[PDB]
Structure formats: structure tokens, C-alpha cells
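**Q** One structure is given below, represented as C-alpha cells, and several questions about it will come after.
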Amino acid sequence: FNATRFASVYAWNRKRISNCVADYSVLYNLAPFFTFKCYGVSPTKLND
Amino acid sequence: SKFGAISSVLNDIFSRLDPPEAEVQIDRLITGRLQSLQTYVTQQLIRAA
């Protein structure tokens, strides 16, 4: 999320995340990330 | 049977979704299972006759 450079839309970058504890409150509490609408799962339930 | 819902197990629906749409999913599942049970009872009545 804090990467200096993002790739273009056609050459979208893909990252693998596995084998770690994930806390979703670190990104949720940030003000700039306004548009956070979530499909197939509630945004609140992500912590569980 | 999923009956057109995302999952066929109830606790998944509770644990993944918010009440506003979890209620829709639960409603779909409940109507499906009620229809199944009513069909069973109707065939049982016919066979009993």
C-alpha cells in the first residue's frame, strides 16, 4: 500500500501473501482509503 | 443444496456477511428448506391415504 510506484492498468502487478498473521485494521483506519466496498464478505468480518 | 445462496452452511453466512444481506441469504435458504419439508409432508399424506 505504501509502494512509491504502481504499475499501469494493463500490466497490473500481482502479489502473493501467505503464511502470516493479517490485521486488516492497519489499512482500514487510514483516512485516505475512502472507497472501501467489499464483495462476498463484510468489511468488518475480515478480522475473524 | 445451496438454493441459490452463496453457501449451504448457515454459520458461514453468519461469519462472513453483514446482517443486511445475510438476512437475504438466510431467507433464501429458509424458504428452500421449508419447501422441501412441505413436499415431504405432502407425499407422506398421499402415501398415508
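For chain B, we keep the numbers from Swiss-Prot: what you see runs 968-1016, in order.
Placed from the backbone N, Cα and C atoms, the Cβ positions cover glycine too.
As listed in Swiss-Prot for this protein:
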VARIANT   B:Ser982 to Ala  In strain: Alpha/B.1.1.7
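Just tell me what is around each of these and how deep it sits.
**A** The number of other CB atoms found within 10 A of the CB of B:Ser982 (variant position), across every protein chain shown, is 14. Under the three-state DSSP scheme, B:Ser982 (variant position) falls in the helix class.
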